[PDB]
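For reference, the structure is listed below as structure tokens.
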Amino acid sequence: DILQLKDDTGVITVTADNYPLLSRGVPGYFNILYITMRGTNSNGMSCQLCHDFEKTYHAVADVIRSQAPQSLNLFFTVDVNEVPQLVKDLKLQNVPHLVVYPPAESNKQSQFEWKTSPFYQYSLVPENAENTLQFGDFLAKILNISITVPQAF
């Protein structure tokens, strides 16, 4: 049922409704979680970084979905204005974040939670908002795959 939540871009949107379930993970699957903010903040200010990496996020997702079909990974996106519980649980203080949860150890499955499970974090800064190569390499190393991201020469 979880796998079928993927939109046409192959990305699953976290909601306040499905979050309690999704945060419990899927056995064997990595969780790639983009934590963002697509609207304005309370101050009425946009998040240019969120918007920029969003496109980088999807490009790399598409590449991996196409070149690593066997790969046990799930791509998620959560907006901090839409899922306040995830914001509290994850003690979020800013955006955007990109974190990757490895699958829980089988013997420790029932104790898996986005909130308490260790994760890799890809450092998001304006300097790499659009570097699909570097982000691609990041995931390829974690997922143990070899990919080629379109970037010309």
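Following Swiss-Prot, chain A residues are numbered 32-184, in order.
The backbone N, Cα and C atoms fix where each Cβ goes, and this holds for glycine too.
For 35-162, the entry in Swiss-Prot reads domain 'Thioredoxin'. When DSSP labels each residue, the domain 'Thioredoxin' (35-162) comes out as 41 helix, 25 strand, 62 coil, counted as helix, strand and coil in that order.
Swiss-Prot lists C78 to S among its mutagenesis entries, and the accompanying note reads: Alters glycosyltransferase efficiency towards a subset of target proteins; when associated with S-81. Spatially close to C78 (mutagenesis position) yet at least six residues away along the chain are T67, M68, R69, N72, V126, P127, judged by Cβ distances under 8 angstroms.
The number of other Cβ atoms within 10 Å of the Cβ belonging to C81 (mutagenesis position), over all protein chains shown, comes to 22. Among the mutagenesis experiments that Swiss-Prot reports, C81 to S is described with the note: Alters glycosyltransferase efficiency towards a subset of target proteins; when associated with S-78.
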